[PDB]
Structure formats: C-alpha cells, structure tokens
Amino acid sequence: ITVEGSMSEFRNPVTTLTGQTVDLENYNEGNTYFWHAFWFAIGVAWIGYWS
Amino acid sequence: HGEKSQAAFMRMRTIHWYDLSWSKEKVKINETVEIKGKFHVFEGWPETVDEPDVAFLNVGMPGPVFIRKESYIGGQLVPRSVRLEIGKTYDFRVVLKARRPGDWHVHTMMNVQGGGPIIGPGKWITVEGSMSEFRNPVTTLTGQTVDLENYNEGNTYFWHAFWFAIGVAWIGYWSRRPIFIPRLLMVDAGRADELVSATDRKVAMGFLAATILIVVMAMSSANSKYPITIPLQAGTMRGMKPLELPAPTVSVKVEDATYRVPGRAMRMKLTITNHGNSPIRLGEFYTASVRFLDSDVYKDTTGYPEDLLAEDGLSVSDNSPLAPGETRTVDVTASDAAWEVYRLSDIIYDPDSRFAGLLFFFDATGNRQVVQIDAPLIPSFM
Amino acid sequence: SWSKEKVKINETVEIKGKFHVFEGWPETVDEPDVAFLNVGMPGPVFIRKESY
Amino acid sequence: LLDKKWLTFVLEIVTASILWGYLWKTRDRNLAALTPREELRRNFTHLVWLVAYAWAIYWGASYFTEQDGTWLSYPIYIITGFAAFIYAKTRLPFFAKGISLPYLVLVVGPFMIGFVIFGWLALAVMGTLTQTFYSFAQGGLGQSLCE
Amino acid sequence: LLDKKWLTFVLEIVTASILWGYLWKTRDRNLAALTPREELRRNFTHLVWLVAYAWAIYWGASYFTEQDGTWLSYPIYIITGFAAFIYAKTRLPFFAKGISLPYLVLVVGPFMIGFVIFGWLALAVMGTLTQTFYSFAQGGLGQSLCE
Amino acid sequence: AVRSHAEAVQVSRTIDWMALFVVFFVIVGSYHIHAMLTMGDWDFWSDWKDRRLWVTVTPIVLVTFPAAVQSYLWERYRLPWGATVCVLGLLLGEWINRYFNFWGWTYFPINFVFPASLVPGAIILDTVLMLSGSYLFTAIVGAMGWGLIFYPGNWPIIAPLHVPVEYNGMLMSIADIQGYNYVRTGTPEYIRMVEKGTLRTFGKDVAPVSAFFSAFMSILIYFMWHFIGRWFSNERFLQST
Amino acid sequence: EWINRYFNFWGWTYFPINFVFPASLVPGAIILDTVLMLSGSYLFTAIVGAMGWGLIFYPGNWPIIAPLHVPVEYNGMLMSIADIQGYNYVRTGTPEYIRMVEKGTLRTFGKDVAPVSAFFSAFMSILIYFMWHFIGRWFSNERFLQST
Ligand SMILES: CCCCCCCCCCCC(=O)OC[C@H](COP(=O)(O)OCC[N+](C)(C)C)OC(=O)CCCCCCCCCCC
Ligand SMILES: CCCCCCCCCCCC(=O)OC[C@H](COP(=O)(O)OCC[N+](C)(C)C)OC(=O)CCCCCCCCCCC
Ligand SMILES: CCCCCCCCCC(=O)OC[C@H](COP(=O)(O)OCC[N+](C)(C)C)OC(=O)CCCCCCCCC
Ligand SMILES: CCCCCCCCCC(=O)OC[C@H](COP(=O)(O)OCC[N+](C)(C)C)OC(=O)CCCCCCCCC
Ligand SMILES: CCCCCCCCCC(=O)OC[C@H](COP(=O)(O)OCC[N+](C)(C)C)OC(=O)CCCCCCCCC
Ligand SMILES: CCCCCCCCCC(=O)OC[C@H](COP(=O)(O)OCC[N+](C)(C)C)OC(=O)CCCCCCCCC
Ligand SMILES: CCCCCCCCCC(=O)OC[C@H](COP(=O)(O)OCC[N+](C)(C)C)OC(=O)CCCCCCCCC
Ligand SMILES: CCCCCCCCCC(=O)OC[C@H](COP(=O)(O)OCC[N+](C)(C)C)OC(=O)CCCCCCCCC
Ligand SMILES: CCCCCCCCCC
Ligand SMILES: CCCCCCCCCC
Ligand SMILES: CCCCCCCCCC
Ligand SMILES: CCCCCCCCCC
Ligand SMILES: CCCCCCCCCC
Ligand SMILES: CCCCCCCCCC
Ligand SMILES: [Cu+2]
Ligand SMILES: [Cu+2]
C-alpha cells in the first residue's frame, strides 16, 4: 500500500467521556516532558551539590 | 457476606443463580432446611479465573451453624469436587440441618479450582434452641452407630495428653538439675563430660525403647480394634448431567448500556425479537444477586430476600405486549438502592467494564422464557 | 481379535479391536490430549510394523 | 532485692515514641562506674524485658496469626523488642560498644514480618540468650559455678 | 604535560590481534625503574583507556541493546577492555605481579555477554576504580591530600 | 558482686526459669508461624489428614526448628531436649487455639480439628542425638526415625476415623463424612492435596513409600538447618549497623 | 532511556513520546540517598529508604500517567487514553495478550489494588536491597589473585 503526503498533516482526534477533544499525537506530551525534566533537574542539582 | 468486595464484573458474569427457593425460614435444632434452585455458568467466563474444570458446591455461613447433610448437582450426590461445563445450566439441592441457634446468613456459594469463592445470594434463617440438643448420628459399614459430635474425642484427648505428659516428663527430668549458666560454664571451661553420664544414658535408652515399644503396641491395637479401615475418599467427579433447557424463542441484542456516576440506576437499550406464537412481556432483570422486577408484569413469591429484591426497580419505557414476529426497540432502566448497597456501582474502579445478566420474559399463559444478555457498560458523568 | 496364536520368525500377527475412552476420566490422570498406541511385550520380541 | 515483681506485671506509634525515647534519654553516660551488685540488679531487669518480648511474640505470632486462619500484636512486640534494644544497649555493659548481630536480627526480623523466611529470624534468640548469659557471668559469675 | 588530549579522541578479530599484541610486545621489562613523574604521566593514559571502555559499554550495552528492542559494539568493547587489561598489567606498577580479581571480572563479564546475570559483573568497575585510585596515590599521593 | 554460694545458686535457678520461659515462648511463636505457613493446611482438618501428602510434607517442614534448636542447645549446654521443647510448644499453641477459637469462636468439633502428634519424633531425635553425640549420626538415624514414626504415631488417633461408611450411595470415611457435614467456607474440597490415585502406585505401598521419602528429605532438611542454627548461634559484635 | 526513546522509538520508528515515555524514579533515588546518609545505618537504610522507594513509585508517576486514565467511549467499549493509544499505534512484536496487567481477581477487596501492590513491592525491595548490599560489598573487593 502506497501512502502519499506528509506526517505533519496527520491527526488522531478522540473525544473523552469528560467532554473534551484531544489529539493523541501530542496529548500529555508537554506534561510528560515537564515532569521528567523537573525530576532530572532535581537529580542533577543533588549530584552537583555533592560534586 | 464475603461479597460487596469481590470484583463487580466478576460477580456479574461468573455464575447466575435463579429459581432459588428456601424450604423454611425459621427452624429449630435438628430440623432440616433445604435450599433448591438452578445456577447457570456464564459463557463469557473471565480469563483471570480458571474454567470450572474442578469445582465444589459449598454453603456460605458463619461457621458450621448448619451441617451440610446432603448436596446434589442434577440428581446425584456431589460430596467431592465436580466438573462444570461453560455455558451449561445445572440445578442443585442442598440439605442443611440446624446446629447453632441464632440468626445466620446462609449463602449458596461456588468454589472453583483457580478462582476462589463465588458467593451467591443469601437468605436470613433464624435458628432457635440450644446447641446441646444437636445430634449427628451416622451408621458405619461395621455395624455401629456413633455421634459425630463426640466420636473419637476421648481417644484423641487421651493420646494427646499421654504424649504431652511424656514430653513434659522428659523435659522435667533434664530440668531438675541446674540448667543454663553452670552447664554452659562447664562446657566452655574445658571438656564437660560430666553433664551426661550414667544413669542418664541408661534412662535415655529406656525412654527411646519405651517410645518405640508404645508406638508399636498402639499401632497394633489400632489395627486389632477397628480392623476394617479405608483410605480417604477423593477425586473429581466428571459427567455431571446438565439441565436440558429448551431453546429460547426470544432474541435480545443490547445496544449500549450506561449507568450514572454516582447513581443507583442502570440504563440500557434493547431490541427484543419475538419468535413463536405468544405475546411476551419482560418482567425481570437479574444481574448480580439482585432481581429488578416489573410489578405490572411479574411478582416474586419465592421468599427472595428483601434487600436483593426490586419490586418495582425495573422500569420499561414501552412494556406493551410484543406480538410474535414483531420486533421493537425499547429503553430499559433498572434503578434500586441495592445497586449501591452491594457496590455494583464500583465497576468504574474495575479494570473490566462489562456486565451480564438474565432477562425473564413472561406471556399471557404465565410461563417464562430465560434469555441472557451481555454488553460493555459505559459510565456517564455529565 | 488376534490374527494368529502361534507364529514363526518373520511371520506377521495382527491385533485388532476397539477401545473406548471413558467419559469420567480420573482427575489425577491428564486427559489424553497427547497419547500413543503402544504394545506391551517383554522387550522387542515383536517389531511393531504398523499401527492404525 | 535483686529480681523484683516486675516479672508478674495512633497509640501504637505514640507509645513507641515515649517508650523508646525514655530509655534512650535517661542513658547512663558513665558505664564504667558500675558496681557488680548494681550490674546484677539491672541485669535482671533486662531479662525481665526479654520476658515481656517472649509473651508478646507468643501472643502475637501464635494466638493471633492462626486466628486469621480461623477467619495490633505485631506493633506491640515491635515496640517491646526495640525498647529492650535501647534498654540493654544503654543499661547493660559488655553489650554496648557494638551492636550485637544476633540480637539485632532478633529485634528486626519479627519486626518486619514471606513470613516463613522472616519467622526464621526469631531463632536468633539462642545467640541473644548466650550473649546475655555471658553478661550474667561478668561480675557475678561465681563462686559456686565452676566451684 | 600530564593528561594530554587523547581523552577527546573479520576486522574485529584482526583489530584485536594487533591492539592486544602491540601493548604486550612493547612491555616494560624494568618496572622498578619508574620515576613517580613518569608513573603519573603513564597513569593518566590508563585512566584514558578506561574512559574508552566506558564509552564503548554505553554505546554497546545502552544504545544498541534496546535498539534490538525497537526491532559489532560487543566485540568493540571486548577489544577495548582486553587491550586495557594488558595495558595496565604492563605499564602501571602495583597493578602487575598478580591479576586483579575485580578488574578481571570487569573485563570478562561484559565480554562473555543470561545477560541479567552477566550484566551484573560490570559492577566490578567499583573495585577496579578504587584499585586504580590506590595506584594514583602511590607516588603522587601528596601533598595537599591528607594535608 | 554476689554474696555467697547458696544465694548464688538461687540466682542461677531464677535465671534458669526465666531463660526457659523466654526460649519456650519465642520458639512457640516462631515455630508456630513456620508450621502455619508451610504445613498448617494439612494439620487443620481430619479429612485433610491424608496418607500421601500429609505424611510426605509434615516431617519435612517440621524438622526445621528442632534441628537448629538442638544444634544450639546441645553444643552450648549439653541439653538434649531442644526438639522436645519445640514440639511441646507447637502442640501447646495448636491445642490452645483449637479449643479457644476453632471451638470457642467458631464451633468446629475437636475430633474434626485435632492437631498432629510429633512427641515420639522429638523423643527419638533427642535420644539419637545425646546418645552417640555425633551430629552426623543424629542427622542420619534420628531424622529417619522422625520421618518413619510420624504416621504410625498418629495411627492410634486417626484409625477410628477411617471406618468405611455408606453415605447416601457413596462410600465415605468418618473423616470424609465430618468434612462433608461441617462446612469450611474458605477450604473447599478441591484444595485438598490428598491421595487421589496414580497409575504408578503398585499394591499397598502408599504409606511406606511416602514415609521413607519424608525420612530422606527430613535428613536433608536437618542437615541444612543444623548449619542454619549454628550461624543463628553466633555472638558477633558488629560495630556499625 | 530518554535518548533511545527520542532517537529510535521516535526517530527510526514513529511511536509517540506520550505513548513510549519511561517511568520516573528520581524521587525513589533521592529518598534512598537521604535515608542512607542521614542515619548512616545501612540496616536503617534498607528498612526505611527501601520502603520509601517502593511506596513513592506509583504516586511519583501519577502526575504523568493521570491524564492517560480519562475514560473514553470508543466504539461501544469503555477505554482509557493509554488503552486507545495502544489500540491505535500497533506493536507488531507486542500483542495485547502479552500485557501482564491487572485483569481482575475474585480476592481483591474494594479499592486496594494500588496500595497492596505498593506495599508488597516495598517489602520485596527491602529484601532485594539487603541482598544487593552484600553483592555490592563483594563487587567492591580489591583481591590480588596470582594465577587466573
Ligand atoms: C529409628 C527408626 C524408627 C522407625 C519408626 C516406624 C514405626 C513402625 C511402623 C511400621 C509400619 C509398617 O511396616 O506397616 C505398613 C503400614 C502401611 O501399609 P500400606 O501399604 O499403606 O497399607 C495400609 C496398612 N494398614 C491398614 C495396616 C495401616 O503402616 C503404616 O500405616 C505406616 C507406614 C509408614 C512407616 C513405615 C516404617 C517402616 C519401619 C522403619 C524402621 C526400619
Ligand atoms: C518513607 C515512605 C515514603 C512513602 C511514599 C508514599 C507517597 C504518598 C502516596 C499515598 C497514596 C494513598 O494513600 O492513596 C491510595 C491511592 C490508590 O488507591 P486505590 O485503592 O488504588 O484507588 C485509586 C485511587 N486514586 C484514583 C485516587 C489514585 O494512591 C495511589 O495511587 C498510590 C498507592 C500506592 C502507595 C501507597 C503509599 C501509602 C503511604 C506510605 C507511607 C506511610
Ligand atoms: C524501624 C527499623 C529499625 C532499623 C534498625 C536500625 C537500628 C539497629 C541498631 C540500633 O538500634 O542502634 C541505634 C541506637 C543504639 O545506639 P547507637 O546505634 O550506638 O547510636 C546512638 C545514637 N542514636 C540514638 C542517634 C542512634 O538505638 C537507639 O538509640 C534507639 C532509641 C532512640 C530512638 C527513639 C526515637 C524513635 C521514636 C519513633
Ligand atoms: C502500658 C505500657 C507500660 C510499659 C511500662 C514500661 C516500664 C518502664 C520501662 C523501664 O525502663 O523499666 C521498667 C521495669 C524495671 O526496670 P527499670 O529498672 O525501671 O529500668 C531502668 C533500669 N534502671 C533503673 C537501672 C535505670 O522493666 C520491666 O521489666 C518492665 C517490663 C514491662 C513490659 C513491657 C510492656 C510493653 C507493652 C507495649
Ligand atoms: C577470551 C577470554 C579471555 C580469558 C581471560 C584470561 C586472561 C585473564 C588474565 C590475563 O589477562 O593474563 C594474561 C596476560 C597477562 O600476563 P600474565 O597472565 O602474567 O602472563 C603473561 C604471558 N602471557 C601473555 C603468555 C600470558 O595478558 C596478556 O598477555 C594478553 C596479551 C597477549 C595476547 C595477544 C594475542 C591475542 C590475539 C587474539
Ligand atoms: C581505530 C583504532 C584506534 C586505536 C588506537 C590505539 C592507540 C594505541 C594504544 C596505546 O598504547 O596508547 C595510546 C593512548 C596513549 O597512551 P600511550 O602512552 O601511547 O600508551 C603506551 C604508554 N607508554 C607510552 C608509557 C608506553 O592511550 C589511549 O588512551 C588511546 C585510547 C584509544 C581509545 C580506544 C579505541 C579502541 C577502539 C576499538
Ligand atoms: C536473609 C537471610 C539471612 C542473611 C543474614 C546476613 C548477615 C551477614 C553479616 C552481617 O550482619 O553483616 C555485617 C555488616 C556490617 O559490618 P561492620 O559494620 O563492618 O561491623 C564490624 C564487625 N563485623 C564485620 C564482625 C560484623 O553488614 C551490615 O551492614 C549489617 C546489616 C544488618 C544485619 C542485621 C539484620 C539481618 C537480617 C537478615
Ligand atoms: C557467577 C557469580 C559470581 C562468582 C564469582 C566467584 C569468584 C571466586 C573467587 C575467585 O576469583 O577465585 C580465585 C581462584 C584462583 O585463586 P588463586 O590462583 O589461588 O589466586 C591466589 C589469590 N586468591 C586466592 C586471593 C585469589 O579461582 C580461579 O581460578 C579464578 C576464576 C576466574 C575469576 C574471574 C571471573 C569471574 C566470573 C564470575
Ligand atoms: C545443604 C546443607 C549445606 C550445609 C552447609 C554447611 C556449611 C557450614 C560452614 C561452617
Ligand atoms: C543453607 C545452610 C547455610 C547455613 C549458613 C551457615 C553459615 C555459617 C558461617 C559461620
Ligand atoms: C538463613 C540464615 C543464614 C544466615 C546467613 C549467613 C551469613 C553470615 C555471613 C557472615
Ligand atoms: C539474602 C541476603 C543475604 C546476605 C548475605 C550477607 C553475607 C555477608 C558476608 C560478609
Ligand atoms: C546473595 C548475596 C551474597 C553476596 C556475596 C558476598 C560475599 C562476601 C564475601 C567477602
Ligand atoms: C553475584 C556476585 C557474588 C560474588 C560471589 C562471591 C564469591 C567470593 C568468594 C571468595
Ligand atoms: Cu452474608
Ligand atoms: Cu448465566
């Protein structure tokens, strides 16, 4: 099967029972990045303090 | 009593009990109360629970307040584990004899090999009298009648007391002399070789020989008295006769089911297909030990427990009689306080939101047809 | 049914019949999901030429 | 005097705090200045504390454990054991200046009670009792014993 | 000079042969005649070789191993590790005259990489590093440190 | 210090009694835990007291604590009753609970929930230990005796419970009838790991073969637990928990 | 884990990051390190810090995975956001039946799946820490063998 176009045009919408429509391509990505970066920064701060 | 804690869907679709009837509600000591009915094993048995290849018909009660005199699956006695087939329907009859006075919640439970207990609906039974009047006679193939309440109790007490006395005598003999600190000091400071000497070795030989000799004579006497003995009987019984239910003429397909969070109601949409030549009316919806009844269609007369019975908890938007061949779509709502009393609304916490139940369709003649439904259960919040 | 009772070397004797598996198979023995048709003899005094 | 009649005689978290603290805060700082008679007197009290531990374990691990089988004490014997740890570590000499491995296993094993592996750790009572015997035979070893 | 810029900077079987042979054939026979300054200079190079090992393991055991999970480096770090073995055994003193057990486990474990058991052997880097620290503090231990 | 000879003896006697108390109760607690979570299922019910699994399992997992306690008490005081004090304490706890909770709180009959007897095994293990003090000889002979005499030791108690009975068209034993009558909500029949028959059990040998296998496995477990007790008997002075 | 998630799981393949994000353990490491240095007792560490590591794991990842547990009605069946992501983005080598996940039991009482599992993990982590302390102690030897 041949597919033509670009990946940027792809959308994966979904509607939850809470009443909100979110795209699964980037849902929770920002929150995940923020939390992981915060915890990594905390660990780096600890190791730098002791280093 | 062990329910309202098990998984919601697991109680809904494991085993459905119906046609249950209790012979008596209040009994005295030595009276017999019989529980009858039929249980249907669900086709969609959950994967996390092993198939009932090896299952037992048990009774859920707070201790042996009732002695299980008899138990039948079909028409044969089932004192041991049995094999149950997925999707088949069986009928059971359990005979219970009163032993302890008081109020007890007698549950007819099922036990499966790799899934633990399966609690069914229970009915309060009041017992009056005293425990001292209880008797449990039995006649052996040797030709003697003994009461199981105190059979072999004296012999067990005598033997256990004798062995405990022998052990106490041994420990007292070795504890008469100073025990811990002086003996430790002797064994530390050089060789002791003074704490174990004649006649300690001779009396130890006496104890050993006496123990062996008493054991031998006791085994030979227990072989002389009661000369006929058999090993314990065990082994799963296969070939259990199922109930030959007629093929239902009513076809029901469920188009989604929703329940309010929080709420006490279960909303679902049905498309009843009526075959045969009789005008039927939906009367009951048995989901998990709870019977939602339509008062205008059917009324319960089997003494089914009040907290599990919804006299008018089942509301049908269009419950007009359905002509044969005619098919219609109706909205069915089952609302009762029991739905939250037994925590049937906690299936949102469950990792499998599916339900199964039985629908009883009644016609003008008075007979009923049993049909089974299952569909995903989607909670609603807004 | 046994084809012959007395045979000489290199002769063939055939055993026929029917066996019925009991419905109430004991629990302690696994179901015959994987079973073999064998012949019980004191050593290879007979070679099993065929089995059906 | 010597052995007295002490032998005959949220909340769980709270009771542990005072009981452990009280024995630790009143710690004897000059463990060198102990007469053997005072050592012997205090030495009985340590054995009395172990007696409370034995009652707590049997009430905890024998009565209530199978009581579940027919179907509090765990923190009770946890508190008794840890309190007696500070008790002997501070009051009894020759038992300080180093944590006793068997007695530490004794106080930790039944505490963290998988139960089969961890019930085995209660066997450290044997090494504990022989160490307490060596503590017994420090100043008041004789004479009589070994004579 | 001391630490230089070496830090910034079929075939698998072949490359192992020369690399292992070259370090072994050029072995220092008079390990006694080492000035501590020359010892310190060569000592950095041994740590640089371990740096290559660390890069090889991470590139081998972290990048490519899970790359199979999404679905060369093993021999690469095998060669680096064994070459550094002869390297330290011949060039660095106090590390010769006996095979170091932790460092041998370090070079053999990840080499023969069941992976869970054998990935544990890479923990011998801790004993290796403390031994290399003792090699560090042989001639150039002070002063400053401990003063 | 201590004043004189006689009152020193009195102090030693008081220490003896207190140490006996503490050891007895600690062993009761620990050994009761171990027996409960390794073997207690078979010891609970008469219908559960079969002749293959019960006989096989109980000595194997019940020689554990007596081995260690013997290895300590003998080596440290020449006291040959460690196995005895272990078995007596276990039986005491078991019986107190059977009479106070199994029969007091619930109402299971005593002849239905009686525990197993191990005093003969303890006595044999203790004599074979002190006589011929060789620990290897003990682990070889006394362990075999413990394994072999278990079932014949309990035969006088359970023999009356094996009388055949025709119960509603099916042959049942007295223990089986008791289990069928007195219901156990948490312990259904299929859980009973009991003799269910095999196509490789020849003639009348279920009890002896299981007894011998239990004896050998008890030898192995005793040999292991002697060393476990030997370490549990250390007096190490750690300096940094 | 993150380098690979972004370079191969998302670079070579195209699994979404919110679908293949790794788990967070920095709170557990921080607790284990403080309970270690404070009260330097290794036994106290193995008792308290291991319990903290086991207990704070799931609440530590709750802020990340909480948005992925919003109920959704997907074609007549109730699904979570994580379940929808797994259903949509196919995994050739990892079918659904391999998921050793909570499938229900008849001996799970009320709302206790997360806490009971967390406590069991904490105790087992105590045991594993106690074992691996000694394994590391040997992995820290400086033995000089004289004959490989
Ligand atoms: C220091 C070593 C101490 C030894 C302690 C042994 C005490 C004596 C018991 C003899 C039993 C027996 O020989 O009889 C065999 C029968 C079992 O036979 P069954 O095939 O199951 O049929 C049932 C037959 N009934 C109905 C008569 C019981 O007895 C038993 O129920 C116990 C069997 C296990 C113990 C085997 C011990 C063999 C001797 C060991 C020492 C050389
Ligand atoms: C040194 C020790 C460090 C301790 C670190 C613990 C951080 C706090 C987390 C509390 C969670 C809780 O109590 O809440 C319980 C609920 C789970 O409940 P559920 O029945 O699955 O239902 C779902 C309910 N939801 C939808 C609100 C989540 O939370 C969790 O999802 C995490 C449960 C596992 C961790 C339990 C820790 C208990 C305290 C331990 C210290 C005494
Ligand atoms: C929970 C599981 C326990 C983990 C096991 C670790 C402990 C084992 C070793 C041990 O008990 O030693 C600690 C001390 C004994 O003295 P040392 O360890 O020598 O140090 C004394 C100074 N210190 C009190 C700050 C520790 O003993 C004490 O001082 C304890 C009494 C003080 C604590 C009272 C406060 C606690 C209230 C809850
Ligand atoms: C409701 C809780 C009441 C607990 C009361 C605790 C009593 C206080 C503990 C204590 O320090 O000693 C009490 C007794 C006698 O020993 P003392 O001599 O008072 O202890 C200090 C020793 N010293 C005087 C030389 C400095 O030592 C003992 O043997 C008392 C044993 C008490 C049994 C343990 C109960 C624990 C229940 C959780
Ligand atoms: C494959 C798995 C490896 C098994 C592990 C065994 C080796 C572990 C111990 C070790 O490395 O010692 C060997 C020597 C270190 O010096 P020694 O062992 O003291 O002996 C030196 C003389 N010798 C080179 C002939 C051995 O080290 C060397 O001399 C190695 C360099 C010479 C080999 C180069 C040829 C190899 C080409 C493929
Ligand atoms: C394409 C392969 C190129 C590999 C080049 C290997 C270089 C030769 C190895 C070597 O002996 O040393 C190179 C450097 C500097 O150390 P050197 O001082 O040259 O080594 C001998 C020490 N000595 C002069 C006192 C006698 O020591 C180092 O730190 C070099 C590290 C190189 C990284 C490892 C690459 C291995 C890839 C398989
Ligand atoms: C699970 C099956 C049983 C396993 C038992 C293993 C015991 C191994 C020996 C031990 O306790 O390890 C001691 C070391 C700390 O040693 P150090 O602090 O160097 O003490 C100096 C004196 N000493 C080396 C003679 C002890 O290690 C420590 O840091 C102490 C760890 C806590 C020991 C007490 C609890 C034991 C629970 C099983
Ligand atoms: C799989 C789980 C981990 C198990 C680790 C076991 C290590 C046991 C200790 C060891 O390496 O054994 C050394 C002996 C050779 O000793 P010797 O040649 O007598 O050396 C004299 C000095 N020394 C006795 C202090 C070592 O044995 C040898 O012949 C050396 C064997 C190779 C050791 C290095 C590879 C380890 C792979 C796990
Ligand atoms: C299986 C029994 C193993 C016993 C090991 C004994 C070691 C003793 C070391 C002192
Ligand atoms: C499996 C039995 C091992 C017992 C360990 C004993 C070690 C003793 C070292 C002094
Ligand atoms: C099960 C008890 C065995 C004790 C482990 C022995 C380790 C001691 C090493 C010093
Ligand atoms: C299961 C944990 C066993 C730990 C053994 C510790 C031995 C230490 C010897 C130095
Ligand atoms: C299972 C953990 C055993 C770790 C081995 C440590 C041995 C240390 C000997 C010096
Ligand atoms: C898994 C690593 C354990 C190392 C084994 C200890 C053996 C050392 C004996 C000298
Ligand atoms: Cu109830
Ligand atoms: Cu059904």
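Shown for chain B, in order and in Swiss-Prot numbering: 33-414.
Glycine too: its Cβ is placed from the backbone N, Cα and C atoms.
Look at B:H33 (Cu cation 1 binding site): DSSP puts it in coil. Marked as Cu cation 1 binding site by Swiss-Prot: B:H33, B:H139.
The local packing around B:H48 (mutagenesis position), expressed as other Cβ atoms within 10 Å of its Cβ over all shown chains, amounts to 22. What Swiss-Prot says about the mutagenesis result for B:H48 to N is this: Impairs activity of soluble pmoB construct.
Summarising the annotation, Swiss-Prot assigns Cu cation 2 binding site to B:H48, B:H72. Under DSSP, B:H48 (mutagenesis position) is assigned to a strand (E or B) in the three-state scheme.
Record note (Swiss-Prot), mutagenesis B:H137 to A: Abolishes activity of soluble pmoB construct; when associated with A-139. The unchanged residue is displayed. Residue environment of B:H137 (mutagenesis position) contains 14 other Cβ atoms, counted within 10 Å of its Cβ in all protein chains.
DSSP assigns B:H137 (mutagenesis position) to a strand segment in the three-state reduction. Among the features that Swiss-Prot reports, Cu cation 3 binding site is placed at B:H137, B:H139, with the record citing experimental evidence.
The local packing around B:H139 (mutagenesis position), expressed as other Cβ atoms within 10 Å of its Cβ over all shown chains, amounts to 22. Under its mutagenesis entries, Swiss-Prot includes B:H139 to A with the note: Abolishes activity of soluble pmoB construct; when associated with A-137.
In sequence order, B:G92, B:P94, B:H137, B:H139, B:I151, B:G154 are the residues near B:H33 (Cu cation 1 binding site), counting only same-chain partners six or more apart with C-beta under 8 A. A gap of 5 Å separates the Cα atoms of B:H72 (Cu cation 2 binding site) and B:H48 (mutagenesis position). In three-state terms derived from DSSP, B:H72 (Cu cation 2 binding site) belongs to an extended strand segment.
A Cβ distance below 6 Å to any atom of ligand 16 is met, among the recorded positions B:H33, B:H72, B:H137, B:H139, by B:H72. A Cβ distance below 6 Å to any atom of ligand 15 is met, among the recorded positions B:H33, B:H72, B:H137, by B:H33, B:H137. Note on B:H72 (Cu cation 2 binding site): other Cβ atoms within 10 Å of its Cβ, all shown chains, come to 20.
Among the recorded positions B:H33, B:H48, B:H139, no residue is identified whose Cβ is positioned under 6 Å from ligand 3.
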